[PDB]
Amino acid sequence: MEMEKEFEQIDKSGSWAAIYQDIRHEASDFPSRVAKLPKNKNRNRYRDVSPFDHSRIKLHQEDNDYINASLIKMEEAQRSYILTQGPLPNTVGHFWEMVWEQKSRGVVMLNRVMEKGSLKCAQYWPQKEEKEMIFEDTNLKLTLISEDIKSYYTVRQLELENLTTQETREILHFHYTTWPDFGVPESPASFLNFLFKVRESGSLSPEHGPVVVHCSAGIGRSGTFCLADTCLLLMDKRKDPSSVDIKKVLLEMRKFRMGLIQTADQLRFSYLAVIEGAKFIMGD
Ligand SMILES: CNCc1cccc(Cl)c1
């Protein structure tokens, strides 16, 4: 089945929870053996969210190459994303090592450091220009260059220096600051506005390494972001736009990381974003 009509039928039939459990049922299950090794226990924020072996990002070090991060490769859309958990106090150096080694231009952050009174990720970037961070385990320096605070999001320019070679690179930090503690946003307008800013910047384009996107577990809000981007890119591209099926795109993505889209509300929000997003692109 075009979608808006379909979205409207599910609504009157109120079957979002049913659609969603169907997706949960047919999703892929691939092994995650490296994530479960005892030497990695302190590298996983949540016991139940792990990268598959086959698609995990490997750090370039002999000691321990493990980070909780996955490469989602969308062959037809010609997009790659890295989806990862929010960094832990002991994996902040691993996080920036990955950014460096994978040649990423942008980091997308969809949570606040504290939510519902509890820490959701480490404070992994510097908050003042004159107070840089140094990650001694991986030999990296990170400096705040500028900050651009808007109503719904903040964009930061950062400088990442490899101390081993003194190469530097500009990294862009795209921080969506207004996702509610519970539920999903009422309208997708601000989230779409945020997504297009990230596109404009060049951070999603094939001349750079894959964008790194995270929330607390890296599957819920993060899944919403790459699902809405890939569906819109497929709808702009094909001969017949009505042949983009958001459930099939989601199942394809779930071959590369488990659990993408954590609730039926996130599933519904995701439809609204694509519909309204496809509405904007065509003027109507
Ligand atoms: C050239 N493609 C225009 C179009 C149609 C339907 C949806 C989108 Cl996003 C874009």
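Just so you know, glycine gets a Cβ as well, placed from its N, Cα and C.
Looking at Swiss-Prot, you'll find the mutagenesis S50 to A or D noted as follows: No phosphorylation. Taking the Cβ of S50 (mutagenesis position) as centre and 10 Å as the limit, one finds 22 other Cβ atoms among all the protein chains shown.
Residues near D181 (mutagenesis position) in space but far in sequence (CB under 8 A, at least 6 apart, same chain), listed by position: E115, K116. According to Swiss-Prot, the mutagenesis experiment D181 to A carries the annotation: Substrate-trapping mutant.
The Cβ of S216 (substrate binding site) has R45, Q85, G86, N111, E115, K120, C121 as same-chain neighbours under 8 Å, each 6 or more residues away in sequence. The substrate binding site annotation in Swiss-Prot covers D181, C215, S216, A217, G218, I219, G220, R221, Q262.
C215 (mutagenesis position) has a Cβ environment of 26 other Cβ atoms inside 10 Å. According to its DSSP assignment, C215 (mutagenesis position) is coil. Here Swiss-Prot describes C215 to S as a published mutagenesis experiment; the accompanying note says: Catalytically inactive mutant; abolishes sulfhydration.
The active site, phosphocysteine intermediate annotation in Swiss-Prot covers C215.
Same-chain residues at least 6 positions away in sequence with a Cβ under 8 Å from that of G220 (substrate binding site) are, in sequence order, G259, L260, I261, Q262, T263, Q266. A 10 Å cutoff on Cβ-Cβ distances gives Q262 (substrate binding site) a total of 18 other Cβ atoms nearby, all chains included. Counting only same-chain residues six or more apart in sequence, the Cβ atoms lying under 8 angstroms from the Cβ of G218 (substrate binding site) belong to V49, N68, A69, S70, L83, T84, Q85, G86, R257.
The two recorded residues, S50 (mutagenesis position) and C215 (mutagenesis position), have Cα atoms 14 Å apart.
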